[PDB]
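Asks: Shown below is the structure under consideration.
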Amino acid sequence: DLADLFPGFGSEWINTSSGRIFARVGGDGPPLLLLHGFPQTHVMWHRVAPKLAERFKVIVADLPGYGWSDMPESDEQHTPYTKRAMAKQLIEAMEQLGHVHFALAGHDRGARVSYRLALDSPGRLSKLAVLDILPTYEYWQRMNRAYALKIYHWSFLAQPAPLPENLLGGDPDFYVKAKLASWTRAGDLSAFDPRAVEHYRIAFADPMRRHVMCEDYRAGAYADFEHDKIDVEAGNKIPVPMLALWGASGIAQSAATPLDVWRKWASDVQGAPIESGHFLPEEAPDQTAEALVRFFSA
Amino acid sequence: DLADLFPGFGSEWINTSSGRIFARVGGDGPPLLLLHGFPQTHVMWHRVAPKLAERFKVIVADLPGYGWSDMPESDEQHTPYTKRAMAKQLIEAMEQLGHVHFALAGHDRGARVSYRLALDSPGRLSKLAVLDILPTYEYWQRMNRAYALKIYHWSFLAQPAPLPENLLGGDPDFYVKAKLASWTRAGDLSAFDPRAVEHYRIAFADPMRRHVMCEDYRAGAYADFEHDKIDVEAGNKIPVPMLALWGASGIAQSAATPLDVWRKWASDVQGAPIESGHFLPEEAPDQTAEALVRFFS
């Protein structure tokens, strides 16, 4: 029993060469793809998507391997869960809808897909919004004691299988709720809709889903970093107009200033802090939706 | 149940203000305290302690909170499991045996206790051996992507309770065997005596023991780091003559060249790699035992 948090939205099973993407689709107008992160699903957008759907064709997709999207078989390089592969799959997904040029907002892992998409295929994007991330390269390059402790899961989940999978299995309900709570401003689950939490908890209860998330983070430690590094070293910048939103107490702000980081990565970036923890669309949906509406409309 | 891996060694429950320290005691001569690390107990010395007992009064102690030693309740600063507190508790324990000046060899966490003991109370140590470690400060200061992936457990086990505890509790045996195996040269359990593995597994099966280990690592990410940071930034060096041993495929060598690092921390340090993974006394007992005998003699 899982709640429908996007009333009026259709539900699309969208075929790609690497498996189906699940998406809620609502609204009309320019296509806007919304990509969730860890440890969530598309439903994390449930408070923001209705206001975006007032002006956009909003496609709220489960990342490859997440939520209800199919799980491509991974390989030794975790290729299907590299942000490059995920980006290609989502591009293919959008093409199945006739969307070859779209707006894109990603949060967390989906924001990593998003900026990698913008680096690999900038022509696909009219505008890009990333929510509470710095590029994966930057996390790994600023890796120090403080960051290692704060984003320990970047190294923990990247451990070779089945070490994180076995440990996650030790208490999956606790773990997913722990991540959700610990990354909010409040430090508990009160910022979330309980029915959304149920979606995340059921997704996290599936061992195969958890393995995918580890594959995502293994990619994030290896191929994703290597891909980002190539762009840093080649000076490749995102040419799409982009909005960087970060929580005042989110993952990205401490020990940086995300805008001055993203300016290294994008030619044309606007940014603003949102009074929120990591889960901007759920902890501060009105502020997040307003900034997204404003940035994507004109 | 558990095998006696120190035939002829006595068993001692040493009372301290912070709880009883369990120790096997054997041999005769100058007192030598041997300290294990994570996720082990005093029995990791069972292949080298006999050789050392031919020359020394060998005291093979479970760290405070580990093995059969008592588990002082921790606090928000993980105080009893900081290496400073553990060192003071083991000094107390040794004082109970009349050992106010002793040799000390530590491995892993026990080596962290050991060099902290040497910085805090060098007058207690005749000589010091640390096995396959760098100072806790050095691990954190060299915590880049490569090293954060290699010793992820430094950050994972330091997460606020009960996160590591809850994950470890689902299958404790998997984790302790995964850790023992992953840090060996071979990457399996072949280097360990199966009876020793059983000691480690049994210790790890106790949720309170696991909590203690997480407290140890939490201290390692915080108070221990802060204490080290004070010393390195004050230029405080271990004055006790010391031996740094590391495995060629152990943990210490990954962060940096161990002897170069230890010379920043110790005024009188010699060093030798041993062809071993992290678990020198068990993967390379003869080489370790010979290095320890040579140094302490």
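In chain A, numbers come from Swiss-Prot; the residues present are 3-300, in order.
Method on record in the header is X-ray crystallography, 1.7 Å.
In case you wondered, yes, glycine gets a Cβ from its N, Cα and C as well.
From Swiss-Prot, for reference:
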type	residues	note
DOMAIN	A:32-270	domain 'AB hydrolase-1'
MUTAGEN	A:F40 to A	Reduced catalytic rate. Minor effect on substrate affinity
ACT_SITE	A:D110	active site, nucleophile
BINDING	A:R111, A:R114, A:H155, A:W156, A:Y219	fluoroacetate binding site
MUTAGEN	A:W156 to H	Reduced catalytic rate. Reduced substrate affinity
MUTAGEN	A:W185 to F	Reduced catalytic rate. Minor effect on substrate affinity
MUTAGEN	A:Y219 to F	Reduced catalytic rate. Minor effect on substrate affinity
ACT_SITE	A:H280	active site, proton acceptor
Asks: Taking only the residues the record lists as binding fluoroacetate, namely A:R111, A:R114, A:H155, A:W156, A:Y219, what is the largest Cα to Cα distance between any two of them, in Å to the nearest whole number?
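Replies: The span, Cα to Cα at its widest, is 16 Å.
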Asks: Sort out the sequence-distant neighbours of A:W185 (mutagenesis position) for me: same chain, 6+ apart, CB within less than 8 Å of its CB, listed by position.
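Replies: Counting only residues 6 or more apart in sequence, the Cβ neighbours of A:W185 (mutagenesis position) under 8 Å are A:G252, A:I253, A:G279, A:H280, A:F281.
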Asks: CB neighbours of A:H155 (fluoroacetate binding site) within 10 A?
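Replies: So the Cβ neighbour count for A:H155 (fluoroacetate binding site) comes to 21.
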Asks: Take the mean position of the Cβ atoms of A:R111, A:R114, A:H155, A:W156, A:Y219, the recorded fluoroacetate site. Which other residues of that chain put their Cβ within 8 Å of it?
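Replies: Neighbours found: A:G39, A:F40, A:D110, A:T138, A:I153, A:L159, A:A160, A:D218, A:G222.
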Asks: Pop the Cα-Cα gap between A:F40 (mutagenesis position) and the residue listed as 'active site, nucleophile' into the table, whole Å please.
Replies: 6
Asks: Would you say which of the recorded positions A:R111, A:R114, A:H280 has the most Cβ atoms within 10 Å of its own Cβ?
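Replies: Selected residue: A:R114.
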Asks: For the residue listed as 'active site, nucleophile', just count the other CB atoms lying within 10 A of its CB, please.
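Replies: Its Cβ has 26 other Cβ atoms within 10 Å.
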Asks: Write out the long-range same-chain contacts of A:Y219 (mutagenesis position), meaning residues 6 or more apart in sequence whose Cβ is under 8 Å from its Cβ.
Replies: A:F40, A:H155, A:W156, A:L159, A:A160, A:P166
